[PDB]
Amino acid sequence: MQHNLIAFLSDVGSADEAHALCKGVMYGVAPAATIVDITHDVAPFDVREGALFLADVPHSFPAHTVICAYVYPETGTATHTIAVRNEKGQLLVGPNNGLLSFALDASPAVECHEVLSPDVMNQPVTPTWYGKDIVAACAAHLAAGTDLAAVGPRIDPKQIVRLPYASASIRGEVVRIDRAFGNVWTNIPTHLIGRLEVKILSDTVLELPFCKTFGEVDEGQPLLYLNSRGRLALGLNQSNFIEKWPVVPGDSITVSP
Amino acid sequence: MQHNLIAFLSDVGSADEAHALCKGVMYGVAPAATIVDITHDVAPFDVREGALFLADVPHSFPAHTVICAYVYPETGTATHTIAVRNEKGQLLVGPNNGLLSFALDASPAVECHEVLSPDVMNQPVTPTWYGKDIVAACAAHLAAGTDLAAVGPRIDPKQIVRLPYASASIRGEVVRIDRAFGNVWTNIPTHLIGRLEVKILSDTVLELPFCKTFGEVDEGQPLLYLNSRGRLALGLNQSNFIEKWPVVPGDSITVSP
Amino acid sequence: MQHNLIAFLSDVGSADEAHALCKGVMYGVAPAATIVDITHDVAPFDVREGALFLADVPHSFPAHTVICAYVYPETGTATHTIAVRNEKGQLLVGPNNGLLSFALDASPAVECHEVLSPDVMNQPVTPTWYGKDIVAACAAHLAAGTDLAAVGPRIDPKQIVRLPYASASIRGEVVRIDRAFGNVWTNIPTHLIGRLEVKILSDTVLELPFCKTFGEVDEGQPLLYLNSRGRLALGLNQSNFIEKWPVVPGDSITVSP
Ligand SMILES: Nc1ncnc2c1ncn2[C@@H]1O[C@H](CO)[C@@H](O)[C@H]1O
Ligand SMILES: Nc1ncnc2c1ncn2[C@@H]1O[C@H](CO)[C@@H](O)[C@H]1O
Ligand SMILES: Nc1ncnc2c1ncn2[C@@H]1O[C@H](CO)[C@@H](O)[C@H]1O
């Protein structure tokens, strides 16, 4: 089934031609397709960061999307590329190394195949650039309407490598930092908490108001809020939270009355 | 009226998925549309910088463009999003916080509405991301051909918040720095000045040649020139001016014989 | 001949609107065209870096591509813009300052013209922005199907300025660094070498395994490999090579048994 929108993520950066050569390959295979970057600024080899960036992609993108993603330090080894159709009807192509984990949490795999057929690859395949020659190439063939079954053998969904994700029990942790603004996102869902005391940084205790948005406190002041989808977040109104309280992903966050 | 080209600016950066999720929403609503970034590297919350970046957009882009822009620290408050048709026939969508000021100077507002209708929003609207759920969503509905009147109530052009812009009287000031090259742009127009003495930095006095272009002086040497549209500028031939004379926006520049 | 794909490179960065204004001009002229960035992060004025980034573009992109590239410190002087049809049938537009050198090595010029006709320029042409008003504008006219002969007078291929490129004789040198990962690329071709001793950094001698890919050594360990097209490269498995051995382009690399 034609999937005319390719959404593209990698760790190769956008500061040289690498990411663009992949687009060249994709436009060659699927001249009817639109290519849009998710980002190419995933930290090098950081599969978990890439996985986090993909989490909300299935929901925000239409059904005719191919999610093409690679953070692939295992390029040229036995770790295969996989192609997946999800419950929304979107297609996903990436290394079977955990990268697609959180995107699949959002919309589960319905059918999954290993990408082994030379006919969906850019030949000759260079061992160090499976990202271009297998992931990007296959994504474009699928965008063009190639049968998922033609990419290679079917595998069971459990054969898709998944990254563990910690759940809040209220004790949670920092999942990621929105580096543009310095806002801190936790794994604490809306329902578990429904001024509060927040414990982090030599047992830092902050008394923070729970707000709907940034502007409900004065400029530079800290706030708690529920972020763009259902998770507790910390920020400063028009300032950078991690410049005041330098927390990293994995650090514990406890919220109590 | 269909406006098949969406030009997109924000302060969310291009180093994670945020800006891409907005594009996902827009492609979902307007599958016939082309989306092109202006930039997402506006300094966080810096409405004036965003406004400056938009100034030359109306002239450079065709009439069938929707200018979709958000630098929106007031997200989730009483400061509304507005939708505008300009004199060129382009559409603009952004927060009513001054962001569109200089784009509107270039091509004035003809009709303006507040974006209040849920039917042009991405539901449910998250208080902290009006950028995606109102600005981007509405821009896409307009691109798809939604009547401007359908977005919400008409307002008078004077209800559009405008950022003050200093005029040269020759005494002017630094407006912006082209950070890629370090060239300094002033507010001094072509007609007011038509070697010269330039006073800035402990009363720095420079004797500079007025040139048409960079290569009219030797490499590394300073020059005065009229920039890409009618304003006096300072640069070094194949070097970075603000690395030699570290001026910031707002600093006074006086030019005399 | 219509060339519906414009691949776009410059040194103006993607952190402000400059690169986007060029796209505005191009979309205005060629509304049927798709514009994809190669990169805008070429170091300022660095023609050689830009040239290197373009080298693999002809091969990776389809025949209906216009390669639009400018790193143009000679803007507004006697150094003209040129338009070229290559052996693949692609079109290229850029300053005649060496920028297109390595792209032309990959697919030689068949026909070349100087861009002198006002009718393929964005009028009025600003002396400091030939990149937008001549290079981008002309690229779009060619994309739209303008006869190459209409841009200006024919020149001989030898009138295209070329950058010298050092050949390996095994003694070679560092050509470029993949800054995303810190991998080092040399000019040493596959055939000249077909554990090895590598001499660089106070006569640094390393004993390195020759591998097909990164994962064939333990994490953090150095390796030799043949890169994404036929040249000897140095890297660390999931680490940054130039953070351990800080080599720059031009530095000698000797490989021996
Ligand atoms: N030095 C390296 N070590 C391990 N993987 C690398 C290295 N350089 C690039 N890669 C990987 O190559 C992949 C592309 O095939 C990238 O996604 C990247 O993770
Ligand atoms: N910590 C913050 N304080 C104020 N505004 C913010 C913050 N983080 C993000 N935003 C704003 O949210 C907007 C998107 O709705 C962005 O344009 C940005 O300016
Ligand atoms: N200060 C400068 N000196 C020389 N060239 C410049 C300068 N600033 C911008 N340019 C050149 O202008 C070109 C666009 O016409 C860019 O490719 C850039 O190389």
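Sequence positions for chain A are given in Swiss-Prot numbering; the residues included correspond to 1-169, 175-199, 207-212, 215-271, in order.
The deposited model was determined using X-ray crystallography, 1.5 Å.
In case you wondered, yes, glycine gets a Cβ from its N, Cα and C as well.
Here is what Swiss-Prot records for this protein:
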BINDING   A:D11, A:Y70, A:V71, A:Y72, A:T128, A:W129, A:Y130, A:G131  substrate binding site
BINDING   A:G131  chloride binding site
MUTAGEN   A:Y70 to T  Results in a 2-fold reduction of chlorinase activity
MUTAGEN   A:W129 to F  It has a reduced activity, however, to a much lesser extent than the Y70T mutant
MUTAGEN   A:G131 to S  Loss of chlorinase activity
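Sequence features, as recorded in Swiss-Prot, placed on the structure.
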residue: A:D11; record: substrate binding site; DSSP class: coil
residue: A:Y70; record: mutagenesis position; DSSP class: strand
residue: A:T128; record: substrate binding site; DSSP class: coil
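For A:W129 (mutagenesis position), the nearest neighbour among the binding-site residues A:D11, A:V71, A:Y72, judged by Cα separation, is A:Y72.
A Cβ within 8 Å of the Cβ centre of A:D11, A:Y70, A:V71, A:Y72, A:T128, A:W129, A:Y130, A:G131, the residues given for substrate, is found for these other residues of the same chain: A:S10, A:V12, A:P73, A:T75, A:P95, A:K132, A:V135. Largest CA to CA distance in the substrate binding set (A:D11, A:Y70, A:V71, A:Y72, A:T128, A:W129, A:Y130, A:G131): 14 Å, whole number. Applying an under-8 Å Cβ distance to chain C, the recorded positions A:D11, A:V71, A:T128, A:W129, A:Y130, A:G131 reduce to A:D11, A:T128, A:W129. In the structure as shown, the Cβ atom of A:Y70 (mutagenesis position) sits within 10 Å of 28 other Cβ atoms. In the deposited model, 7 residues go unmodelled between A:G199 and A:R207, whose Cα atoms sit 13 Å apart. Across the structure, A:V71 (substrate binding site) and A:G131 (mutagenesis position) are spaced 8 Å apart at their Cα atoms.
Here the Cα atom of A:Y72 (substrate binding site) is found 7 Å from that of A:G131 (mutagenesis position). Residue pair A:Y70 (mutagenesis position) / A:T128 (substrate binding site) shows a Cα separation of 12 Å. Distance across the unmodelled 2-residue segment, from the CA of A:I212 to the CA of A:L215, is 6 Å in the deposited entry. On a Cα basis, A:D11 (substrate binding site) lies 10 Å away from A:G131 (mutagenesis position). For the 5-residue gap in the deposited structure, the Cα of A:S169 and the Cα of A:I175 are 6 Å apart, rounded to a whole number. Taking the Cβ of A:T128 (substrate binding site) as centre and 10 Å as the limit, one finds 22 other Cβ atoms among all the protein chains shown.
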